[PDB]
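Beneath this line is the structure, given in structure tokens, with notes to follow.
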Amino acid sequence: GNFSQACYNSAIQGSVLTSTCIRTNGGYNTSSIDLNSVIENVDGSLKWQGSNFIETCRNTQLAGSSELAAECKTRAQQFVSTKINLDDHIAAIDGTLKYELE
Amino acid sequence: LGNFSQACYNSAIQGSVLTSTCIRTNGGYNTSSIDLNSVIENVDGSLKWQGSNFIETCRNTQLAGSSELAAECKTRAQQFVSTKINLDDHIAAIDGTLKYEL
């Protein structure tokens, strides 16, 4: 992960993270990744290893350099604040944002 | 051709993201990932190629065997069925990187 260490002017809109990242050999590339592919809402908490958090979460924001903040519905249907560190699994690979397992 | 599974190993599915470790012509290997949500559609509960966005209406994605995406998806009438699709149809590995083909 650790995309934030090579990237700049990151933004979250709905489920999409977009950033501008330093390419391996120099210069910059801009790319987007749909976080809905890899994050789920488990009882009001954003978690890795699932998908479709956006179905039941709203008001997504980038907090600081690398955190996705949102309000997600608990099983009781109460919106609650939740955050997840995108640096856990999102890498910058030659200036392009990619999900990383290992 | 697709057929990434013959070039790759240690494959996994998390949300809509396929990760796999694929052979490099230099004699090494590269771990990469692809968002299958760009290329797979939920059509009335069945996973199909020639579309996108299946994660919005499916759940419990899993890799079955070496190359099958399995999931539970909502029909147009909003009931869940189990469905599968052979990722080897269109997912290829080119020099250690997963790519969509044709």
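Each residue's number is its place along the chain shown, starting with 1.
Cβ atoms are placed via backbone N, Cα and C, with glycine included.
Here the residue is the original one, while Swiss-Prot reports the published mutagenesis A:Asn29 to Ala, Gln or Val (Swiss-Prot position 30) with the comment Prevents N-glycosylation upon overexpression in yeast without changing anti-HIV activity. Residues near A:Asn29 (mutagenesis position) in space but far in sequence (CB under 8 A, at least 6 apart, same chain), listed by position: A:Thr20, A:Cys21, A:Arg23, A:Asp94, A:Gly95, A:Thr96.
Under the heading of mutagenesis, Swiss-Prot lists A:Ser51 to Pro (Swiss-Prot position 52) and annotates it as follows: Protein is exclusively dimeric and has moderate anti-HIV activity. For A:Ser51 (mutagenesis position), applying a Cβ distance below 8 Å and a minimum sequence separation of six or more within one chain yields A:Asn36, A:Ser37, A:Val38, A:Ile39, A:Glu40.
Classification of A:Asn29 (mutagenesis position) by DSSP places it within a strand.
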